[PDB]
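Remarks on the structure that follows.
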Amino acid sequence: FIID
Amino acid sequence: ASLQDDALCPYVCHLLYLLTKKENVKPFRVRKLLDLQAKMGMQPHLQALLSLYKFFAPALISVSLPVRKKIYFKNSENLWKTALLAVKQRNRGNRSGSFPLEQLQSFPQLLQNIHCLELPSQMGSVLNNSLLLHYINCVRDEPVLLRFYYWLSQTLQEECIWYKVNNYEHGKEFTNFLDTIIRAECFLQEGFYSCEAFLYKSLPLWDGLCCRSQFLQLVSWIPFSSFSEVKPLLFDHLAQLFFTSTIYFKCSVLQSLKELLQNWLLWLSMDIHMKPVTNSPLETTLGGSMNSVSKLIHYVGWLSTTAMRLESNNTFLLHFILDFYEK
Amino acid sequence: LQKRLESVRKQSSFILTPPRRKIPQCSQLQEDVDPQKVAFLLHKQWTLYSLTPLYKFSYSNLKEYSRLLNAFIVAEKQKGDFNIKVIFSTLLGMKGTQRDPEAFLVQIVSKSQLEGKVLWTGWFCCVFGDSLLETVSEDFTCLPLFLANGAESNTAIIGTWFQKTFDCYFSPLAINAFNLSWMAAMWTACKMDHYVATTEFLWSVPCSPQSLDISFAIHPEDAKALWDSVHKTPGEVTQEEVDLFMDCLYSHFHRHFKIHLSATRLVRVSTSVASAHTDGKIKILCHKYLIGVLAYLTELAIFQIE
Amino acid sequence: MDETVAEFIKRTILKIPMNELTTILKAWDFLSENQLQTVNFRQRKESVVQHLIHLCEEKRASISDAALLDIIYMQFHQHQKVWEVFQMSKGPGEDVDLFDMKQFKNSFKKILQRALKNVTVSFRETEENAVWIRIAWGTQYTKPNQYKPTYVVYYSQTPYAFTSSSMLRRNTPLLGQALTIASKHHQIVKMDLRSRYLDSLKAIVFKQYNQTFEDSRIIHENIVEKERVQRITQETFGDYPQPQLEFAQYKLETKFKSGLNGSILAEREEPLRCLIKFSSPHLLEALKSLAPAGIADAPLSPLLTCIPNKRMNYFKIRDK
Amino acid sequence: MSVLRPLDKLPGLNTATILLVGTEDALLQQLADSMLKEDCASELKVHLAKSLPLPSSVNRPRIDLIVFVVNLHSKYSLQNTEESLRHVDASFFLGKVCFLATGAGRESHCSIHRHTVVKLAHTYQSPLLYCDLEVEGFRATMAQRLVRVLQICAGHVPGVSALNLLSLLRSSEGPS
Amino acid sequence: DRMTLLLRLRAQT
């Protein structure tokens, strides 16, 4: 769960 | 012909109101008063004169009128106010047709005309009038019973208890509507086909309270059917609530089933008498009705000897077991 | 009357829906079906109602019934000039079963004070409603389903007139949240080779004092590749195919947000075929699959009567 | 007196109700108080339109005086328009900035009269020195867009701004860089966060409003479960007051992988595209009640808890 | 271990219990508070549970009655109940398991079929009752109904046993 | 009245  | 004078026009139309018969309503007098409505507008002496013309002959007027609450004229007992204004005030300028249902005022008007009675505009007015309840007792027509099935099944479904937002005032009107049903089923001596269809869908959905006495009298006037059809729809869902609720419910089941044993045995006592049609012997039909009611009493007798073990010999249940075997 | 008795015992028992259903066929528009009439029926907002079957309805007494309806709805506005006029238009060729009665159209078209603007549209129909046809007589005309377009105050003053003439009663229609999942699975069972919309779902949380809505969008090419991995027996849509399709959509939501949407309540399904709502609001956006949705609405409209 | 700017004067009388009509005209402070008690406020509303248009004629109002009334009407009514946020960046080699209000009002006026020939610029200074800017967009010919204005909120020292959504999207790079030059910055970044409450969007960003502190017969067997599902919500959310956000669009391009199914999307390499929107008011204290309800897991996901922290609601999620 | 049996230890002296199994915590609490209003001659000890299997507790008494409060507006109450009746014994199903389907009064917003919980009760031999616990007048009829099941399952009456309760609560359709 | 308690616990046992 990373936000780009 | 005194309506050509405009100053006498409320004074003429009150004399036209009190002197009108069926033959006095004429279609050219419809035509002139619609022309006076178009010229000088809405006046209360002209609208009240056309209100009597719709009260006498509605077919001659193509212009519909409102039905609002108006006094229409001088009325409401003001004869002393008329005499005080009489000094100086407003003095300076074989028939094969049908009979209408609204002309039945009392009991002997239906006794003279029963062979010509028309159909109303709704089936909700059958429960309102007791004179229309005499018409259901002697007419065995098919579409007059199917349209009464199509109305009252929609009445019990939309306006029930658990489909609402828990209003106590609408539940009082639902209690007052069920008092009309239990007097109509007893006056007819057969239950309605809407009412046993509602209890097929409400006995899984009922818990044991919330107008218990109007629901246990609704099961009391159900007509006779086979024993194998009643027991998955009624007697399984009755016995889930019979052994588990209070003893005032346990006494009210056996008061309902002793009235169910009244109206089922009342129909079977005279079904032998009114049938000379079948040339076959009726001992298979009475023998098929023998095991339908002997398994009825042995089921409630199985309900009686099991609920005695639940409360462990109370006499208050034991008075109403022996009242069931009085029947 | 004896077939009226046998239709009660299916409703009195708990079973009323078959677990294995048929995929709906491609309804081709015939030459008897009017192309210029069915374009007016599309892209409209509709409110559903169920109705008991009518009495003394004839196909040649519509000229008298048009003059009685135009004399009454002007008078109901006067109790509370109007250049309005109703049109009783009959449609042909919509039926698939020959024992169904003829459907028709009720409009209110305003006159030309300078085609008029249509203010209200009523539509009586019976599409594949064969289970209620043998429970009525031959004098009765069986049109259970009703669709309305317009204000609710105009619906009640014309719905007063059907109570006092045809001896009937209108009831509000409601579709359960269990039955939205079957018609969402029927809309993902369709065949398409053209321009499509997005599959839209919406759930509501019941365990709140306020409202809580979740908008949820599925691409339909992604929905078709999700469907055929679940759908393994062709020709039939089973009980276990729909309940495993809803479970893998819930498990796709579960690994991201840790919120169980199976406790919630599905209220709006909007796909490329049509859009649905639980209180009777529908928006049909397709003409090839028109009568397949409308036979499913008459499949529910007989069940609220019986 | 022009008719088209006098139509906007009688429009804003029609757009205010009569209970707060005395609140706007006392803060407008252009008419004297003897004429406010002369006009009867208890009469018909169309007479209030007729009586106030004689007061605007004899006092000779202008296009800046009628746009001064539009700021006070949108200050007490902040609910009708949304507010997007702009993020300005401080350049390298800078330690302190030189700001002046007389240097701000002329540099923002000359940057809009040069680009377009019909731009209406009106200013109003409020409490704790916040400038409130109306821009009416005219293109090349007409008197500008009076019915659809555009508002810029700027607090005179912050690099953060609250700009409303205009219906002309082609002037939105022109409005952003014009605030960048006049406030001595070198980079404008449109940050993706929007709501309908301006008082809640200044609470979630500036973070000065969020924290204000200085029988044995009904016994549960779930001792390990009952205070476990609420201890995560007290160490993250708590019973403290929170700002209001009602919208969050979640663009998912994620895949499907689970240990329960072994034949459902086991050969798919293509991404499952999705978009998930939330449409419910007060969402930050609406999601905290699902965890004692038992319909959500006590390890709550960090995407729903980083919303006052990471300072946006538009998220893009990648998962295998 | 993590198994459940209705007969391992002693009940006590005039003391019974009930295991309220459900997903809603505010709906089953009002059912637990309404059973203490109707007085009786036995000490009531209401246990609240989330989902089976339970954690291994050693201060638990003998269990007389396990009710499964499912919701008709929720599939999460049904899927936890399907995992709940896997870890049970067959001696629970001799008249000691009752079902409660809440949400039966609202037939417009329902989220599972009525035939599904009948088919769940037909293959598992359990009685099925319908009630709506949102009404306080309907809940006191329900809280009366949980006591008189618990008088049978604890053995407080002579002659009626726990498998006598299973024979009275049978459900079968008509063979004609 | 303890004899009803003895008879009720005897029937329960």
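Using the numbering of Swiss-Prot, the residues shown for chain D are 1-214, 234-339, in order.
If you're wondering, the header gives electron microscopy, 4.6 Å.
A Cβ is built for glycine as well, from the same backbone N, Cα and C atoms used for every other residue.
Record note (Swiss-Prot), mutagenesis D:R11 to A: Decreases the binding to centromeres. The unchanged residue is displayed. In the shown protein chains, 14 other C-beta atoms lie within 10 A of the C-beta of D:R11 (mutagenesis position). Taken residue by residue with DSSP, D:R11 (mutagenesis position) is part of a helix.
Quoted from Swiss-Prot, the note on mutagenesis experiment D:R196 to A is: Decreases the binding to centromeres. In the three-state DSSP reading, D:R196 (mutagenesis position) counts as coil.
For D:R196 (mutagenesis position), other Cβ atoms within 10 Å of its Cβ number 17. The separation of D:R196 (mutagenesis position) from D:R11 (mutagenesis position), Cα to Cα, is 23 Å.
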